[PDB]
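Have a look at the structure below before the remarks.
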There are 6 protein chains.
Amino acid sequence: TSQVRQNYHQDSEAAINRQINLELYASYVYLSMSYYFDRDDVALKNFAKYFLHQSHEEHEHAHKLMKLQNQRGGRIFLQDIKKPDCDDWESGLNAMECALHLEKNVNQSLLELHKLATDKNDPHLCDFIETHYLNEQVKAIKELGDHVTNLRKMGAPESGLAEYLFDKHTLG
Amino acid sequence: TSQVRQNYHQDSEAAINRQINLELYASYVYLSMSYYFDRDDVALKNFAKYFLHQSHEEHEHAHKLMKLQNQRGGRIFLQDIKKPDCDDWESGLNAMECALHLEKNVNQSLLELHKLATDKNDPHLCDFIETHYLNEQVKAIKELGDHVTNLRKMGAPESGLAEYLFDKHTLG
Amino acid sequence: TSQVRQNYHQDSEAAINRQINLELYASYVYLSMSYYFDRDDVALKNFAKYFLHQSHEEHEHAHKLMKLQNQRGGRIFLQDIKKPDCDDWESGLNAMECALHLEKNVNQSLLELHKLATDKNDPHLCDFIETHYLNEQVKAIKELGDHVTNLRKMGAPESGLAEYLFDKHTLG
Amino acid sequence: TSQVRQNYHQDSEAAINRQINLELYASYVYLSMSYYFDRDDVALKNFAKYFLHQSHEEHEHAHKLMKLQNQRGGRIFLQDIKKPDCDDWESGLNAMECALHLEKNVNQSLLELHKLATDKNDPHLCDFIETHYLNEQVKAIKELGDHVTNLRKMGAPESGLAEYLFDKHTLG
Amino acid sequence: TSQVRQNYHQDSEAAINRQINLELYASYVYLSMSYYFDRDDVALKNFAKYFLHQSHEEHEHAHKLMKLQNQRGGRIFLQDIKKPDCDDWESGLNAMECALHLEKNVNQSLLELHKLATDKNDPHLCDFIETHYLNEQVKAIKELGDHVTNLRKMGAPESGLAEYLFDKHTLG
Amino acid sequence: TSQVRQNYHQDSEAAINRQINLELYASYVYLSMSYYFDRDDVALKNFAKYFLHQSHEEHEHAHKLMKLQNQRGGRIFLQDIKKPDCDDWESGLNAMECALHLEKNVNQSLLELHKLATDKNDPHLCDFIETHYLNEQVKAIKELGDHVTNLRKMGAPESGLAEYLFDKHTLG
Ligand SMILES: [Fe+3]
Ligand SMILES: [Fe+3]
Ligand SMILES: [Fe+3]
Ligand SMILES: [Fe+3]
Ligand SMILES: [Fe+3]
Ligand SMILES: [Fe+3]
Ligand SMILES: [Fe+3]
Ligand SMILES: [Fe+3]
Ligand SMILES: [Fe+3]
Ligand SMILES: [Fe+3]
Ligand SMILES: [Fe+3]
Ligand SMILES: [Fe+3]
């Protein structure tokens, strides 16, 4: 056992590894979206920039989880990062909706992780989750919901002008 | 009687208290509007910012009236601040129209207050109203009328693109 | 249901609305106190400044709660803001004691809110309360207790010199 | 009872006093270590500096706990600060291992304190512990584990060159 | 077909997609190494920093390849990013040797890509590879060879002092 | 024997260890006083600040004595730091009188130490005491005497206004 390990349950360690994989997968999905909007037949540059920034943030989250795993004496076990569900995201609105769904899935995973940590009486893990992930997820979900609402009201995806103007004014 | 009270009629004091309550109520209505536009299913951030600023200004007006009440030797009697008429303001255009109606109501109350002060031969109160409230109300009414006209001409509330672009370009 | 709503119980939403009303009421009470000390027959300017700052802070707390309600997909339902219990607060010491009682009531409401959020397994709400409200309430209660102790030891409210010197040296 | 006391159990107060004594004892142990490495027959100046800084930090932790005790209306009851277990710490590696053991003991005490606060439904105390002590303890334990690992791999304590170079390069 | 596609063979597009996957896999391997050296029982911080920087650079290479794919009218097809071959890299020297092997594999893949582009008479692709990847790979291979040589000469991996001093002086 | 030891008698070493314990005890007493005045039912913040500064200075004195012990080749032997005589110091005036008594006790111990060093013909120890401790003690005793005189003349401890004004004007 690790010399620094204290009040760190094996189930918590396994759940942390699963969360690391999930964050990496989310980063990969965002990368796919970003370079979808970089295509010459899509050409929505600020959508691409937004999703690239999201990918970078997801990577940062994964990094922080790995650092936590090392801090508590757990051992990182990396797994395959599955490819995203789609290659063609079909519109800015569809990409935003998919991102909202992904963020809610990540939030649900984090909530299950917090429940596990509470059941295992690991207050440090609970505080780590609350401080670094829960509010970030809530803010991200709210922002994506706002984006989806605005895109729908402007007339997307049928109205290409709507997505162009949202690209310029909101994401620009 | 207050040692500083001079040429301050009881009717003027009561009307000032009523005006204080009205200004607080207007601030509360603007707060309700602002956080209506902060909703994820509305998501018009500059509308929310505009109405929050209006709420802040109404609060300042109430504060100034209370300071006047103390200056003249009157006694402040606070009353319940009634909740706004609506929880859902249904659109940017509807909110702007409601704000215009509210500002005209406040202006009418201020005009009645000025008439009372003139009838009571209280030139300090008349000058206070004219200097601090009447022109501010006229400017606010003109601005809200301009906003309503522009929103109607752009196609609001049916055209969501109209409200989005007004949010960005005029209120932004 | 709101597209952003996740792990947000209806009971939590209702309790948040009640807390919003309570914070607004506390701001209104502090406003009443502040302008009581602005009276010509009281004339304790730093007491007025202190209570005005407290009113502003309570308003900020209410605003933050409304923002949280929107973030989680809940719906804000505003209610009447009841007028404060007293128009005449009768002394600096009495006002400080009333403020201490009010802050302890708000703290108890926040503790009940935290208990509800814990029972509903809403870690984001629990963390929000702990991060933004609990320590602020503890600090405010401690500060008001210190003020009350100092005023009592100096001889307030019978000794007007005590309240004058406390106004100058502590609140100044 | 204290006028500011609210939702503060007597058991929590007693546990806080015990934790204050433990933090003071840890500071005293670190002081002993630091001045052990200041000896002419040991002469590892950066080891002494490191342990002096640790003693200072432990003192800060004790101070923060006493401030918390006063904030919540509890009463501080100081006890004797027992002398450290050893006068001669025998090596840099042995001192680091003893510091790791001490930090893990302090962490276990803090975890028991958090469990008690959770059982007593004192969310402010739980948040205080999580925000100010748990992550600091985890980081300290990880750092001491890293130091112990590096010292062991370099050949300490038999290799004096190892401790000299660790003194210069890591602690310097 | 893409409106911007010109002199871009399908085989080149497929090879570019394979290279993108390879660069992502290399970044993932470097990430695994970096957090291996962050472990409390390894504790070689500059090794971790070095491999984290390498992971970041590999990610940048992948990004540049995806940008090229979009520029030429090709379509990005992402695949699973396989997990690294090892979880425990067993030493700084072993990690450096594995990194050298990985970089030589990437270089061989790039050379095959250049051969394919030359066979397909795609001078833009050839120039892209030469300008952005070939010299970077040569420099990386030379640097890793230097690191391996120095670690072997210092006595690694048996001599822990060797790896500590290399961590401090070369990677620091 | 230590390689640096020269003209350092064992009795001097023992007396230095006793003085180290006494300085630590004085720091602990001052800490107790400081946090007594931080209580919500005492609330004399500048008294608390003054006694905290005194505790810090006593700690510095202890540190300097330990450094001297190491410089001369003596060996530091730490003992238990006894808890202060009182938990409740009952007033600012009583705390000041107790501090005066404590400082005079420390001064008497230092004078006995100087007498011992003179009897042992250790001029370095005598000069150390004279340069670093004797004048500091005289100044501290004079300052505490001035504080006690002023508090008594102002009407403390019966007059709470006296202690409040002394807190503000002298200790502020
Ligand atoms: Fe990325
Ligand atoms: Fe994430
Ligand atoms: Fe407002
Ligand atoms: Fe107004
Ligand atoms: Fe206010
Ligand atoms: Fe509040
Ligand atoms: Fe210290
Ligand atoms: Fe500590
Ligand atoms: Fe990376
Ligand atoms: Fe590469
Ligand atoms: Fe101290
Ligand atoms: Fe001293």
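Note that chain C is numbered according to Swiss-Prot, with residues 6-177 shown in order.
Per deposition record, electron microscopy, 1.8 Å.
Cβ atoms here come from the backbone N, Cα and C positions, even for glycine.
Every protein chain shown contributes to the tally, and the Cβ of C:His66 (Fe cation 1 binding site) ends up with 22 other Cβ atoms within 10 Å. Mapped onto three states, the DSSP output places C:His66 (Fe cation 1 binding site) in helix. The annotation Fe cation 1 binding site is assigned in Swiss-Prot to C:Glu28, C:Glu63, C:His66 on the grounds of experimental evidence.
Around the Cβ of C:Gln142 (Fe cation 2 binding site), the same chain contributes C:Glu108, C:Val111, C:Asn112, C:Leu115, each under 8 angstroms and 6 or more positions distant in sequence. DSSP classifies C:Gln142 (Fe cation 2 binding site) as helix under the three-state reduction. The Fe cation 2 binding site annotation in Swiss-Prot covers C:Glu63, C:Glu108, C:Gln142 and is backed by sequence analysis.
One mutagenesis experiment catalogued in Swiss-Prot, C:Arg23 to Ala, is accompanied by this note: Abrogates interaction with NCOA4. Fails to localize to punctate lysosomal structures. Secondary structure at C:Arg23 (mutagenesis position), as computed by DSSP, is helix.
Here the residue is the original one, but Swiss-Prot notes a mutagenesis experiment at this spot, C:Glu28 to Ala: Reduces iron binding and oxidation rate; when associated with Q-87. Under DSSP, C:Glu28 (mutagenesis position) is assigned to a helix (H, G or I) in the three-state scheme.
The Cβ neighbour count for C:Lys87 (mutagenesis position), using a 10 Å radius over every protein chain in view, is 15. One mutagenesis experiment catalogued in Swiss-Prot, C:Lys87 to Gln, is accompanied by this note: Reduces iron binding and oxidation rate; when associated with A-28. No effect on iron binding but the oxidation rate is severely reduced; when associated with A-108.
According to DSSP, C:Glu108 (mutagenesis position) is assigned to a helical segment. Among the sequence features in Swiss-Prot, the mutagenesis site C:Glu108 to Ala is noted as follows: No effect on iron binding but the oxidation rate is severely reduced; when associated with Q-87.
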From mutagenesis positions C:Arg23, C:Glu28, C:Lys87, the one whose Cα lies nearest C:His66 (Fe cation 1 binding site): C:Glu28
Distance [Cα-Cα, Å, rounded] between C:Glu63 (Fe cation 1 binding site) and C:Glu28 (mutagenesis position): 6
Non-site residues, in chain order, whose CB comes within 8 A of the mean position of the CB atoms of C:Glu63, C:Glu108, C:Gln142 at Fe cation 2: C:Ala31, C:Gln59, C:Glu62, C:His66, C:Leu107, C:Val111, C:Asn112, C:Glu141, C:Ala145, C:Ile146
Residues satisfying Cβ distance under 8 Å from C:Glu28 (mutagenesis position), sequence separation of at least 6: C:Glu63, C:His64, C:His66, C:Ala67, C:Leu70, C:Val111
Recorded positions whose CB lies under 6 angstroms from ligand 6, from C:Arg23, C:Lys87, C:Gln142: none
Recorded positions (C:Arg23, C:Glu108, C:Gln142) in Cβ proximity to chain B, threshold under 8 Å: none
Those recorded positions in C:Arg23, C:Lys87, C:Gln142 whose CB falls under 6 A of ligand 5, listed in sequence order: none
Number of other Cβ atoms within 10 Å of the Cβ of C:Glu63 (Fe cation 1 binding site) across all protein chains: 24
Additional residues around Fe cation 1, ordered along the sequence, whose Cβ is within 8 Å of the centroid of C:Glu28, C:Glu63, C:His66: C:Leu27, C:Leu29, C:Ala31, C:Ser32, C:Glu62, C:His64, C:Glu65, C:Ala67, C:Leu70, C:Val111
Site of maximum Cβ density within 10 Å, from mutagenesis positions C:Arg23, C:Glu108: C:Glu108
